[PDB]
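Visitor: Here it is, the structure, as structure tokens.
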Amino acid sequence: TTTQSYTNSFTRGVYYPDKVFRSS
Amino acid sequence: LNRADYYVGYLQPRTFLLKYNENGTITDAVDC
Amino acid sequence: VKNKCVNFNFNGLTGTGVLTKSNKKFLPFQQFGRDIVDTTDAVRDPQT
Ligand SMILES: *[C@@H]1O[C@H](CO)[C@@H](O)[C@H](O)[C@H]1NC(C)=O
């Protein structure tokens, strides 16, 4: 079985949109 | 099989801003 | 060949520029590199 509790993601779930090196 | 997870989110088109570390990683992000 | 003005065509990105060794820190999933104002900066060699 399962529940359907709701929580907050906070600051989470970020990936690189591209593959391009960057700095500063 | 065996003898506290399943966190599912839904993405939408949102503008983001990501702080790229000097090495090329990402350290901080803000939602707009 | 490096250190000379050579017409370059890396991975379909065509242009003209001198090429030399670099001390970048490319990540494994990284191929290209740009700068603050969106121009190709450094390219990983596909065969090297
Ligand atoms: C790709 O380039 C050459 C082509 O002959 C190949 O022999 C070599 O193993 C590859 N180089 C790298 C670094 O993957």
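Chain C residue numbers are taken from Swiss-Prot; in order, the displayed residues are 534-581.
How was it done? The header gives electron microscopy, 3.3 Å.
For all residues, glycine too, the Cβ spot is worked out from N, Cα and C.
So Swiss-Prot lists the following for this protein:
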VARIANT   C:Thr547 to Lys  In strain: Omicron/BA.1
Visitor: Check C:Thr547 (variant position) against DSSP and tell me helix, strand or coil, would you?
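Guide: Going by the DSSP assignment, C:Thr547 (variant position) belongs to neither helix nor strand, so it counts as coil.
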Visitor: Tell me the Cβ neighbour count for C:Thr547 (variant position), meaning other Cβ atoms within 10 Å of its Cβ, over all protein chains shown.
Guide: 9
